[PDB]
Amino acid sequence: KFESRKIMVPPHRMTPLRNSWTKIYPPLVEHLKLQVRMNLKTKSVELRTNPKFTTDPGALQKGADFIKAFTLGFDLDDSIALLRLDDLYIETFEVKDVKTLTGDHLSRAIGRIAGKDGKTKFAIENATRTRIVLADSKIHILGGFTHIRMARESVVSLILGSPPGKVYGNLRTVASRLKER
Amino acid sequence: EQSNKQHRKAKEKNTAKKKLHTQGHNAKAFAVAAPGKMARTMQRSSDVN
Ligand SMILES: [Mg+2]
């Protein structure tokens, strides 16, 4: 029942890991009964469940999901939400997986997804209760399964060309028919 | 509320120095040597018809 994981850390998220480690190892050790160790000599977090203390078998994968969601780019508190609840998944896709774009066309596509001052991105998060990080081109979405399909459908309607005002309007309609349920 | 900007098109074959060749002939070549006299005599003889 002694078991482990080890998940790697890309370098742009290695400063914020060793910069926010103090809030990470506690709610992995007491609340979860789980034995962290971060290797630096291969740049990777490692976890192990120790057979004595632990109760929940899903603790190990709960922690691995938590650290990995911090790895892909989501801030600390959001990853904590992944640690607590039981209904949270991440879906990742690309920009070349919708429509093959390159050159300047791709930097303008990321400009429409992100909006000025982040506004358009935030709107998609706020009216869908999901959290989006938007990497180089790969786009990552965290939420519950139905919500992330709503936010995936808005993001993909933004890559293909539709302007952003249309997606605010359709977004608030989606918000109406979401909040009632 | 997104309006794109008009692409101002580029014309086809309708240019004032190409209109002059579209009829049967080169219309620049059937001209006169004194347009002022052509005008004043043309008008007068119109009135006298
Ligand atoms: Mg011009």
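For chain A, we keep the numbers from Swiss-Prot: what you see runs 93-273, in order.
Determined via electron microscopy, 3.5 Å.
Yeah, the Cβs are placed from backbone N, Cα and C, and that goes for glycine too.
These come from Swiss-Prot:
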- A:195-247: domain 'KH' (DOMAIN)
- A:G203 to D: Temperature-sensitive (MUTAGEN)
- A:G235 to D: Accumulation of aberrant 22S and 23S rRNA intermediates (MUTAGEN)
Practice problem: Could you put numbers on the helix, strand and coil content of the domain 'KH' (A:195-247), residue by residue per DSSP? | Solution: 33 helix, 9 strand, 11 coil
Self-check item: Distance, A:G203 (mutagenesis position) to A:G235 (mutagenesis position) (CA atoms, angstrom)
Solution: 23
